[PDB]
Protein chains: 2
Amino acid sequence: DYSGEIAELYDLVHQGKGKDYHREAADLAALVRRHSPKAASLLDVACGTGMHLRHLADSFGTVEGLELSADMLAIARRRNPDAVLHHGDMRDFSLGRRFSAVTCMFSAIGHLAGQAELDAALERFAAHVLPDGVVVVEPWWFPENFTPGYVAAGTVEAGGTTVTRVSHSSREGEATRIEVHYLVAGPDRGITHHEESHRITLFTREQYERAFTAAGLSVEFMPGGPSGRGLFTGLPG
Amino acid sequence: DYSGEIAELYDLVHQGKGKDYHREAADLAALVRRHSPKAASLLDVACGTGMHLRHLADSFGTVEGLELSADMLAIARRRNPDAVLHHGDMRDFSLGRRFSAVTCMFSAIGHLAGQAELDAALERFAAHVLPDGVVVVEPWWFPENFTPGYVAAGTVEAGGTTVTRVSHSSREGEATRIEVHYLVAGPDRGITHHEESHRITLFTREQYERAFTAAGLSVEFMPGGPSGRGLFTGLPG
Ligand SMILES: Cc1cn([C@H]2C[C@H](O)[C@@H](COP(=O)(O)OP(=O)(O)Oc3ccccc3)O2)c(=O)[nH]c1=O
Ligand SMILES: Cc1cn([C@H]2C[C@H](O)[C@@H](COP(=O)(O)OP(=O)(O)Oc3ccccc3)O2)c(=O)[nH]c1=O
Ligand SMILES: Nc1ncnc2c1ncn2[C@@H]1O[C@H](CSCC[C@H](N)C(=O)O)[C@@H](O)[C@H]1O
Ligand SMILES: Nc1ncnc2c1ncn2[C@@H]1O[C@H](CSCC[C@H](N)C(=O)O)[C@@H](O)[C@H]1O
Ligand SMILES: [Cl-]
Ligand SMILES: [Cl-]
């Protein structure tokens, strides 16, 4: 879940971590146009708080989003008041139109539980992409590149609020268990503590490739990517 | 209270905050010798983890400590294995000897509850100081210099452990309420959260002066001091 204070802190936490959604969006837009020169529309699946979408809207005449968390989607709609942002589930949704690109960024795909859900999501992405368009999926880490025991800590301040965030990652079967704690402080607020836990699936490279292929997409992996985890692209046909 | 993990984290937290106990001790030793040129002994009251004492031992032939927290004192004794460190209460203790200096550092005096306890502690300090010696007390903030709403945050790493500490200070009658939260993280540890709360008395400058005078000490205040809170010195007679 991405509800409540988690959702409210998300953008500030990733700004403090230095995530550059503007540069990621410009790179994404150029990648789409590389494959589809007259591309004019984009669907961002698991769009979160709509940071990519806000920048992509400066580049594509139609951008839409899909998000399962109502609290994340509320922030996305406020950020993107002129865009249609849909509530729904990447495993099983139907918008009744296709787009030049279908994107799923920042390892959101790792919230799927196993091969059947991964295959289902990829088939939905293929069902929403145009024939000269592109499906873009930023994976979670592969098992061979996952670092168990990893601790990340950072602090950011904005508007009078100080937020400290610490994460810890461990191996739990075929998933990463990530525990995240926050201290949120301010002159009137005092200090409040928050915590959450995620299980993010460690799909192998071959499992992603299998899901793309079963959806009718030809698949390519590029290492590095916006987060060090690489990027998969898929073209219909 | 200064027990358990609080005590265990104390030195790492103040090292990350940049507290320089070596420089503070050299300054203290020179201040004592300024008043008592043949000074050879020192008692550090509320000595905590014994950081000042460890450096003062390089300068005075006899250093002793007094500390009410068994967990702080355990760390102090490990740091100072050749020194006599006493368990007891600054309000009412009796060592049966006097010292060239009696010191009480880093606002430990603010854990006393009102004028009667402050007067009692100062009388005990005078009862343990030699006639050419000096009593040194680092006060808490005076009401006029206290900053309500203050938030301090910092993170330090050592040995594989990451510690984030956040404090928040507010006014609660004639005391500061300080809330402190910690996140302690490591590759095997995971993340653990700890909290504590202190009530530190906001004695006025005149209240400190009154306690010194009632103990038979002539009192001087020097602003700035090791922590921005100044320093009181008191000479018998
Ligand atoms: C260099 C490196 C890191 N990691 C893992 C270790 C850890 O799991 C993650 C880095 O931690 P954090 O910066 O908190 O990342 P996010 O907020 O993106 O993760 C979340 C994802 C989902 C929900 C919550 C948090 O990458 C690896 O597995 N391999 C690597 O080489
Ligand atoms: C500049 C400034 C600060 N402060 C206050 C505001 C706040 O109360 C304190 C600074 O906070 P922190 O760095 O956490 O200090 P310690 O660990 O020494 O405090 C503890 C004391 C006892 C138990 C726990 C913590 O000084 C003032 O009152 N006036 C000032 O001008
Ligand atoms: N089955 C699902 N369908 C749609 N969104 C999902 C989902 N499972 C998880 N999510 C969403 O996946 C997101 C992961 S955080 C990534 C958000 C965004 N793409 C960004 O780059 O910042 C969350 O917003 C979460 O609610
Ligand atoms: N009545 C009392 N008698 C003795 N020590 C006391 C006390 N009340 C509080 N203390 C001690 O006061 C200390 C405050 S922290 C300061 C410790 C040390 N002087 C330093 O500079 O680091 C704690 O170790 C606490 O246990
Ligand atoms: Cl606030
Ligand atoms: Cl550890």
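Going by Swiss-Prot, the residues shown for chain B are 13-249, listed in order.
We read in the header that X-ray crystallography, 1.4 Å was used to get this structure.
Placement of Cβ uses the backbone N, Cα and C atoms for every residue, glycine included.
Taken from Swiss-Prot as is:
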BINDING   B:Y14, B:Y22, B:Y33, B:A58, B:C59, B:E79, B:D101, B:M102, B:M117  S-adenosyl-L-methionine binding site
MUTAGEN   B:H123 to A or N  Strongly reduced activity
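Here the features listed in Swiss-Prot are painted onto the structure.
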residue	record	Cβ contacts under 8 Å, 6 or more apart
B:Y14	S-adenosyl-L-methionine binding site	B:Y22, B:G60, B:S81, B:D83, B:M84
B:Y33	S-adenosyl-L-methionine binding site	B:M63, B:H64, B:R66, B:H67
B:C59	S-adenosyl-L-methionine binding site	B:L65, B:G77, B:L78, B:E79, B:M84, B:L85, B:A88, B:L97
B:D101	S-adenosyl-L-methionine binding site	B:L80
B:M117	S-adenosyl-L-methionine binding site	B:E36, B:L40, B:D56, B:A58, B:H64, B:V148, B:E150, B:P238
B:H123	mutagenesis position	B:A58, B:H210, B:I212, B:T213
Between the two most distant Cα atoms of the S-adenosyl-L-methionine-binding residues B:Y14, B:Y22, B:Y33, B:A58, B:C59, B:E79, B:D101, B:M102, B:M117, the distance in Å is 23
Reading the DSSP string in three states, the entry for B:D101 (S-adenosyl-L-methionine binding site) is coil
